Amino acid sequence: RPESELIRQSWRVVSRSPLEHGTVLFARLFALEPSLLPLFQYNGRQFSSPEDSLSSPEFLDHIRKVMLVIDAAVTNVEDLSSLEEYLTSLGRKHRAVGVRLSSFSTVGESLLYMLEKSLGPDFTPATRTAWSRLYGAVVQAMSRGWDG
Ligand code: HEM
Ligand SMILES: [Ar]
Ligand SMILES: [Ar]
Ligand SMILES: [Ar]
Ligand SMILES: [Ar]
Ligand SMILES: [Ar]
Ligand SMILES: [Ar]
Ligand SMILES: [Ar]
Ligand SMILES: [Ar]
Ligand SMILES: [Ar]
Ligand SMILES: [Ar]
Ligand SMILES: [Ar]
Ligand SMILES: [Ar]
Ligand SMILES: [Cl-]
């Protein structure tokens, strides 16, 4: 398709520095939905503030994990059924830790935000539409993990 190369092309520069870029996504995510912060409980303890999360190795390791799942979705953009299985399980786990399926709309806007900010003029409405569709495919697959 042409959408696939829009995604592949947009992801290139972001994918080279995954923690720097994922740190934008999370900072935006906590700015939109502060109530996500307490859901990371490493040694059953809660982050008081967003800048607290950024000092946590485990938290930063979760940013890399997110970005690796996105790298998988970009990799397999033309055949996503393969990931469907993993993604339902991923969804299950995120129900187990306290994530409300509604919070993933905030995730999508954070991912668009981060991409818009690294691409500037290159993130065209077509690029936005391409990502919104891929992210949608991801979220359908993970939401099976709440039930469906
Ligand atoms: C509101 C958004 C999210 C919250 C609060 C959240 C929270 C968590 C928590 C608490 C864990 C277990 C602790 C840890 O491994 O670091 C986890 C694991 C994970 N998260 Fe997230 N998460 C969210 C979104 C995402 C998204 C969007 C992705 C991927 C696209 C993702 C990928 C993962 C992965 C890969 C793991 C490892 C699970 C496993 O295989 O054990 N997370 N997340
Ligand atoms: Ar991320
Ligand atoms: Ar953050
Ligand atoms: Ar991962
Ligand atoms: Ar993955
Ligand atoms: Ar994703
Ligand atoms: Ar999880
Ligand atoms: Ar996320
Ligand atoms: Ar994401
Ligand atoms: Ar998205
Ligand atoms: Ar995605
Ligand atoms: Ar997917
Ligand atoms: Ar997602
Ligand atoms: Cl490259």
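Following Swiss-Prot, chain A residues are numbered 3-150, in order.
Header says: X-ray crystallography, 2.0 Å.
Cβ coordinates are placed from backbone N, Cα and C, and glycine is handled just like the others.
DSSP classifies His64 (mutagenesis position) as helix under the three-state reduction. The 10 Å shell around the Cβ of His64 (mutagenesis position) contains 16 further Cβ atoms across the protein chains shown. Positions annotated as heme b binding site by Swiss-Prot: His64, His96.
Record note (Swiss-Prot) on the mutagenesis of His64 to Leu: Improved binding of dioxygen and carbon monoxide to the iron atom.
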Whole-number Å value for how far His96 (heme b binding site) lies from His64 (mutagenesis position) (Cα to Cα): 12
